[PDB]
Structure formats: structure tokens, C-alpha cells
Amino acid sequence: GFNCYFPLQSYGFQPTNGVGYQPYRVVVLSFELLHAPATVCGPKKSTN
Amino acid sequence: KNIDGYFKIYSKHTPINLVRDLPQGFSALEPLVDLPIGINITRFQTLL
């Protein structure tokens, strides 16, 4: 009711929206280090 | 063995012929696998 609003809104993603209102998919990659040994690492190059 | 956040496992299967007790024969265990798990260990229990 008045002063008492549902907390979520839904986007109006029409195909003819201006670019500021187009959808964008996002990915955030967060890296971390703990005392556990490393397990994600960059590839290693080999010579002949 | 848990050392430096790695859980080592060494093992050996062996054919035997007795109803009880450990054999007398010498035989060396080989590295089975080695796991980078980081956890502390102080107790364990068998699954049956």
C-alpha cells in the first residue's frame, strides 16, 4: 500500500530500447589466495 | 599422511593365503595418489 512497496522491479527489455536500456550480460571473475595450495593456474609453455 | 595441505596415499594390494594375522613378507607401498586438499586432520573412521 502507500509507504509500503514490493521491493523488486522488472526490467522493460524491449528490442528498440536505446543502448543505455539494452540488456548486458555481465561476468565478474574474483580471484583469491588462501593457505591451501594453488589449484587454478595459467598454462605453461614448452619448447621443442 | 597429511603434510603441507596435501593428503598422500600410498598403497599395495597383495594376494595372501591365511585366515588371520599379518604376513611375514617384506613389500614396499607405492604412491597411489596425492590430493591438494588443505584441511586439518586429527581423527578418522572406517566405512563398512
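Residue numbering for chain A follows Swiss-Prot, covering 485-532 in order.
Quick check of the header: electron microscopy, 2.9 Å.
Any Cβ shown, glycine's included, is placed from N, Cα and C.
Features as listed in Swiss-Prot:
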- A:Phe486 to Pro: In strain: Omicron/XBB.1.5, Omicron/EG.5.1 (VARIANT)
- A:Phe490 to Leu: Increased resistance to neutralizing antibodies and human covalescent sera neutralization (MUTAGEN)
- A:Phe490 to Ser: In strain: Lambda/C.37, Omicron/BQ.1.1, Omicron/XBB.1.5, Omicron/EG.5.1 (VARIANT)
- A:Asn501 to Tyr: In strain: Alpha/B.1.1.7, Beta/B.1.351, Gamma/P.1, Theta/P.3, Mu/B.1.621, 19B/501Y, Omicron/BA.1, Omicron/BA.2, Omicron/BA.2.12.1, Omicron/BA.2.75, Omicron/BA.4, Omicron/BA.5, Omicron/BQ.1.1, Omicron/XBB.1.5, Omicron/EG.5.1; May enhance affinity to human ACE2 receptor (VARIANT)
- A:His519 to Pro: Increased resistance to human covalescent sera neutralization (MUTAGEN)
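Proximity to chain B, defined as a CB-CB distance below 8 A, holds for A:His519 out of the recorded positions A:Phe486, A:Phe490, A:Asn501, A:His519.
Of A:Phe486, A:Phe490, A:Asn501, all annotated as recorded positions, the residue with the shortest Cα distance to A:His519 (mutagenesis position) is A:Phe490. In the three-state DSSP scheme, A:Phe486 (variant position) falls into the coil class. DSSP assigns A:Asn501 (variant position) to coil, not to a helix or a strand. Figure note: comparing Cβ neighbours within 10 Å for the recorded positions A:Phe486, A:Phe490, A:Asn501, A:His519, the maximum is reached by A:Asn501. If you measure from the Cα atom of A:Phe486 (variant position) to that of A:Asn501 (variant position), you get 31 Å. Between the CA atoms of A:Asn501 (variant position) and A:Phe490 (mutagenesis position) there is a gap of 25 Å.
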